[PDB]
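S.K.: Got a structure for you, written out below as structure tokens; questions coming shortly.
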Amino acid sequence: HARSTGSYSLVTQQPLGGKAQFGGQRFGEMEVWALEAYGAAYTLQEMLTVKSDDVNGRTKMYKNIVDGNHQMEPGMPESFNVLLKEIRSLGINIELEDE
Amino acid sequence: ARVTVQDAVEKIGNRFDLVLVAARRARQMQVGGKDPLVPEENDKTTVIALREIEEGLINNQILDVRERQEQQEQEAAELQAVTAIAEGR
Amino acid sequence: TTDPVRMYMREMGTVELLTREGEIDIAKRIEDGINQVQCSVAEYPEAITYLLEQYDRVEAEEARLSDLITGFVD
Amino acid sequence: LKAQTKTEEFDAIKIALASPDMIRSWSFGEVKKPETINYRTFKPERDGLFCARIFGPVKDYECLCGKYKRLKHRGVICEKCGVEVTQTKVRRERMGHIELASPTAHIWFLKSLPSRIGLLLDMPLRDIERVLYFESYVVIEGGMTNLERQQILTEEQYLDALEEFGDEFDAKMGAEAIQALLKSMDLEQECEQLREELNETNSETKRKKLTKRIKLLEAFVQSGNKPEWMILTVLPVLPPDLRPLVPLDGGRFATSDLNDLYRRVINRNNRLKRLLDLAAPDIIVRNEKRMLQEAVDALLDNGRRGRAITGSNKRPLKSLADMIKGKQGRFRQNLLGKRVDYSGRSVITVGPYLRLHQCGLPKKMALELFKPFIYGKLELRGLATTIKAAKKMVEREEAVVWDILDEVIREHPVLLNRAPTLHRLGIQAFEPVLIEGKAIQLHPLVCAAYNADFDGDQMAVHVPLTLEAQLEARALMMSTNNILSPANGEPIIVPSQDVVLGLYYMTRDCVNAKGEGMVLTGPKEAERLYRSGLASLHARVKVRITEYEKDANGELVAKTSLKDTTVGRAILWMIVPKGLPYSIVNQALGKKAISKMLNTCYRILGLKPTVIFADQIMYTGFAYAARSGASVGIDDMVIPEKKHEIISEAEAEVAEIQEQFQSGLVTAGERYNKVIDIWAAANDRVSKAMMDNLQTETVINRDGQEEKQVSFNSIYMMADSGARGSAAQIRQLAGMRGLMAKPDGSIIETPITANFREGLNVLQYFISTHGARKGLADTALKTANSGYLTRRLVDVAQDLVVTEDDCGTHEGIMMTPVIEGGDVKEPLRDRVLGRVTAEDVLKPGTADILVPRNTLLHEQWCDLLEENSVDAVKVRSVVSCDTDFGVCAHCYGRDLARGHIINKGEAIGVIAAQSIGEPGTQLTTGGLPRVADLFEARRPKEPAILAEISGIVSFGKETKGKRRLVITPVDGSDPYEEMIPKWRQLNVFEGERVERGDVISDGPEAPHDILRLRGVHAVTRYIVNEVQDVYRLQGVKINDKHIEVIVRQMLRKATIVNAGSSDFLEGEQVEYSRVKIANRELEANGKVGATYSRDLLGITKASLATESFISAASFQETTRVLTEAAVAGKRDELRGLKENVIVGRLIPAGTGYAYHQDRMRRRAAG
Ligand SMILES: [Mg+2]
Ligand SMILES: [Zn+2]
Ligand SMILES: [Zn+2]
């Protein structure tokens, strides 16, 4: 199986095969540690942000990949952005402070 | 290809700061602002920067120096353009 | 035991079932109570003059008969 | 300058209670109706759980009613039904609220194990619930009459108290009461009163609870939270798209369970509002209030009361607490673990032609993976008019696109991964090589690091998109840049099996072979002799060779001589680069020596020569192994001729001992051991018979009659070289195999007398089955056990990273050889290798500094120490490092995949945990559970006791269940008397002086003591030596470093004794504390500095305390963590690894360490 850009799950925006063009490989906790033992921060950021969970960063990346500019404008992963609303859905006020 | 980065790791000790410096330079080449400092074999910017590190003509000091110079090279051009903004008064 | 099903059944079970005579007692009490407020309403001059000013709007096509009285005795 | 008011880039995070007005800030409307969608037109009903007015447009940039459909119109709120036309994404963002008639308790603060409302009011839980259910009245602000402030009353009593006192007394019931209590509560005044009472009474029962409560109160005051906020006025509603109703095929609908819950909360709430304007009797509105309370509880966290069930489905509907919660905690980065684009996978194959730095990649996989790059590259050179035409081209697979792919593949590494990722070598970067076919080709030398067989294991590929990832992969994750295990400096790229059988067969010698005795000018004409068929691969021959020694100063010396060697070694010499001596290839080249060859090559010539060397060894190994024609036949396994006779003699012993049991000369138990013993000895006999015969029996002739050398028989060469097989497995093939064991753990006294070369009968196989099944079971279980251990390990360490350069302490541990009972179960050179000296070491004479103070000890320094007789070296360790919140690189060591000293910013904790965890599969008190017991500090079952203090001791009082031991120090005070149960046999001499930490009995001892009585260095030495015994007994090489970092994390916390700044008994960070008394030692108070006592916390216990709550919320119980943090208003600053991964930014280590540093200094500055 191989996938470049396929469909995405509705509940959480994540790679999911809808065409039988299979969703990408699942990057787990152990693989994160494997990246953590190496000094690779950007590989890890792109792994859990632009390549998967960021509904913005993914398209902003794709346009850069065809334009010839290798960069990432990561933003915040939609999983954590959803987790904020679930916490905030309770009586818990969770804010991002300072600047 | 570049099989081992060992020579670059000698030039800058950390080996993590190597990735950073080589990154910054690789974008200077990839986004077209500059050209290679050493013969390009069809090697992509990733490796061209590493060759530039191995030959010791590119690192964090040099880049910051080069960038710091370009600020005044551009500040010289716009000298009249921005001083014409005396309209602020 | 929490489980609010339990705290209701046990909370209501204290009230004793009404005897067939007791219902009429309470119902008689009801009659007294409302008629008191009815008579108390009957004793207000503005309550009358207001009803007058309202029926004058009914005959003037500024309202409808359904929005004021539900009918009299009969 | 002005700070900001819009989107910059946030640091930290804050958590606290939410005010009703604060909840109203988020709400863009009140949901007033249970309606969802219209039921025919599926549009949202206005003022309902799904509403376009409150939440957002159903479709992008289009009003619901349809009046404004144009993308130009944006900030317009439609005049018909107000909907601001904006992207539908905002329906995933905008929140809502619901205004509850009666107040309601928040289940999280009511039912959390230390009930927050309960201990905040100093009121029991059962009472609070009794008040919430309207089952009794509670007093509030009693004034001066008859009654306690928190006192609870019944029906008659409330009535009686009211007739007696009409006013100046107040009592309520239900939620309104608890809210009234919390609002009336003045925390500051309560604090003062509690401080006095703490001082007066001394009792453990009293002041434990006392100190716990005072901490909460003062924390809660500074927090900014006002108690009332634990009672919900306004209830937030989650955005609709996070709990969608979205349609499916066949016209059916599917929706999240929250709706069913949310719907309920509205209805009952609404009903209650109705019931207020109708003046319902008390018994009803109360029941309605209880029902509303129950419904809200089910919404927030279901399962703490009734576990309400969803519509038409038995399964309880999942609530918001269950959405966050799970296995384990937060799935947002728990296993497992989110789907990722630009990836793939398939079965993997060999590809021996590959260089170690590349890998075979299937054509189709590379096409679909690089699709955007191919698109971008196609129109950069102009082979495609536009991006669409480029898509059509690659979708048509026009022949021209293949060359463009060779360009984008060339310099662009790819990440390869296997299923059980353990250490960092589980992912390695390779250069793609376009390969026809659907299978992945993987360099043989790497197959060891992945533990990947070819029996159908699959591997996954990941594309490193951003430039930084390409340079990270190439300069960090690249295959050639990790040639050495991070666990120990030995190469993990060591040739595996076929290659080592080739080199073994290559440099070996038979007695007489073609070309024996002749002489050749050099390896070139040596190979020419062999390849032409004149000379045999193995024959004793003198040839002129030129070896090199760099023993000059940075300079390669050359010397030529006539070496006595074989033809194979001569040919092999062609590969050995430069300064290696010919001595290394002049031996038989087994798997052990062939590894140290690569190792020495790395430690001498550096990285680059070793890589190309390694490749060559593989290539030549495969080639020559193919020439050798090694095989395995049925006649390759030689059974001893004396086997049946040994069985018979061993068979006489059992019948001898049996006759002794029939006549009673020996007891039943003694018989079993006896018969079992004779059979065991027999097994050894057969093993050591076939081993001699198999090993040397090649008996051949050179010019004389006979001679005998090591056998050239195939299977022996396999086992001898180190390729595959071992004396145990060989013994099962030819000699008899073992004595199996019946399930209960006993061992059957009639062993398996046959082997695999012969047949096994019915019985022998059936008895063999248990060993197989227990093996598979044990391995499959010990696999799971190993993984769990690594989890606890990475949880307790993780954030530990090399931070400073040199902490500059002379402190360190004494490194000696392990010296167990015999000679050297492990040398000094291995224990001290790659570490740094604590202080300059002497020759036998002095004012001669061999190694000067703190210096990395490399191969030359270790050999110089070995030249001299030096038996002891003190070495800096990560446990004694003075740097707080990390380890200085100077104290760590050099160890890495590279030989240089550890870099600044490398994350050592992860690699430490991984290095310990990966081998745990091979382990088997004794075994892996023994290791787990060590890292958990657990006190043993029948422990010993150590002398509390030095000085003369004696026995005192009598038998009460403890016979007291009275210690008498010489100078110091006597008073220590320990209660020791006297029915445990003692050791300590009643009349002798015992030093503190002596043996007062026998049996294991708790490491808490060893830390306390013997000291920090003593306990860390004990752990490392004990845990290293377990692994080394199994043959696992793990450097002591990693174990030392785990230990440091165990002792992170300590408990203060004295005072003058903080509280007496508080357990607290020795980083924080030591940095506080070092700051206090000057300025401040002249010295008020407080004494602590280092503590030993088990790994699973020490990992519990973590400053960042987002990290704790992950692997711990989410509810408790969130609550316990939410009350204090705790502010998470990130700064760690786990938390930054959740939020999705750069890890504050490795490549990211530059960023965080640059950001950390910007903070708390101007
Ligand atoms: Mg397998
Ligand atoms: Zn409209
Ligand atoms: Zn240190």
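Note that chain D is numbered according to Swiss-Prot, with residues 8-931, 1135-1376 shown in order.
Quick check of the header: X-ray crystallography, 3.9 Å.
Quick reminder: no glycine exception, Cβ is built from N, Cα and C everywhere.
From Swiss-Prot, here are the annotated features:
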- D:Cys70, D:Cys72, D:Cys85, D:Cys88: Zn(2+) 1 binding site (BINDING)
- D:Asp460, D:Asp462, D:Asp464: Mg(2+) binding site (BINDING)
- D:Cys814, D:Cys888, D:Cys895, D:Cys898: Zn(2+) 2 binding site (BINDING)
- D:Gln504 to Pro: Resistant to antibiotics salinamide A and B (MUTAGEN)
- D:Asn690 to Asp: Resistant to antibiotics salinamide A and B (MUTAGEN)
- D:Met697 to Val: Resistant to antibiotics salinamide A and B (MUTAGEN)
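Describe the structural context of these features.
M.R.: Secondary structure from DSSP puts D:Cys70 (Zn(2+) 1 binding site) in coil.
If you take the C-beta of D:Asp464 (Mg(2+) binding site) and look for same-chain residues 6 or more apart in sequence within under 8 angstroms, you find D:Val354, D:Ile355, D:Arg425, D:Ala426.
All protein chains included, D:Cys895 (Zn(2+) 2 binding site) registers 21 other Cβ atoms within 10 Å of its own Cβ.
DSSP assigns D:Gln504 (mutagenesis position) to coil, not to a helix or a strand.
Other Cβ atoms within 10 Å of the Cβ of D:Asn690 (mutagenesis position) number 20 in total over all chains.
A C-beta separation below 8 Å, combined with a sequence spacing of at least six in one chain, links D:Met697 (mutagenesis position) to D:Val645, D:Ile646, D:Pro647, D:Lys650, D:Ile737, D:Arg738, D:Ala741, D:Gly742. D:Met697 (mutagenesis position) falls within a helical segment according to DSSP.
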S.K.: Look at each of the binding-site residues, D:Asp460, D:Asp462, and point out the one with the fewest other Cβ atoms around it within 10 Å.
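M.R.: Candidates: the binding-site residues D:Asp460, D:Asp462. Fewest Cβ atoms within 10 Å: D:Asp462.
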S.K.: I'd like the number of other C-beta atoms within 10 A of the C-beta of D:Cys72 (Zn(2+) 1 binding site), please.
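M.R.: A count of 15.
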S.K.: Are there any residues in the same chain, six or more apart in sequence, whose C-beta is under 8 angstroms from the C-beta of D:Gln504 (mutagenesis position), and if so which?
M.R.: D:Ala730, D:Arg731
S.K.: Can you name the binding-site residues among D:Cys70, D:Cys72, D:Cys85, D:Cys88 whose CA is within 10 A of the CA of D:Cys888 (Zn(2+) 2 binding site)?
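M.R.: Of everything listed, nothing lies within 10 Å of D:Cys888 (Zn(2+) 2 binding site) (Cα to Cα).
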S.K.: Select, from D:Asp462, D:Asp464, D:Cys888, D:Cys898, each of the binding-site residues with a Cβ positioned under 6 A from at least one atom of ligand 1; if none does, say none.
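M.R.: Checking each Cβ against ligand 1, the ones under 6 Å are D:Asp462, D:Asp464.
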S.K.: Which one of these binding-site residues has the most other Cβ atoms within 10 Å of its own Cβ: D:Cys70, D:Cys888?
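M.R.: Ranked by Cβ atoms within 10 Å, first place goes to D:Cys888.
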S.K.: What residue among the binding-site residues D:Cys85, D:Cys88, D:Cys814, D:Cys898 has the most other CB atoms lying within 10 A of its CB?
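M.R.: Checking each of D:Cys85, D:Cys88, D:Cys814, D:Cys898, the winner is D:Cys898.
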S.K.: What Cα-Cα separation, expressed in whole Å, is found between D:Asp460 (Mg(2+) binding site) and D:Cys85 (Zn(2+) 1 binding site)?
M.R.: 65
S.K.: Select, from D:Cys70, D:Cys72, D:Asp462, D:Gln504, each of the recorded positions with a Cβ positioned under 6 A from at least one atom of ligand 2; if none does, say none.
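M.R.: Result: D:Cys70, D:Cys72.
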S.K.: Report, in whole Å, the straight Cα-to-Cα distance of D:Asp462 (Mg(2+) binding site) from D:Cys88 (Zn(2+) 1 binding site).
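M.R.: D:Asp462 (Mg(2+) binding site) has its Cα 65 Å from the Cα of D:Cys88 (Zn(2+) 1 binding site).
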S.K.: Could you list, ordered by sequence, which of these recorded positions: D:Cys70, D:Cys72, D:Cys85, D:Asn690, have a Cβ under 6 Å from ligand 3?
M.R.: none
S.K.: Expressed to the nearest Å, what is the distance separating D:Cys898 (Zn(2+) 2 binding site) and D:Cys85 (Zn(2+) 1 binding site) at their Cα atoms?
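M.R.: Given the Cα positions, D:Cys898 (Zn(2+) 2 binding site) is 68 Å from D:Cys85 (Zn(2+) 1 binding site).
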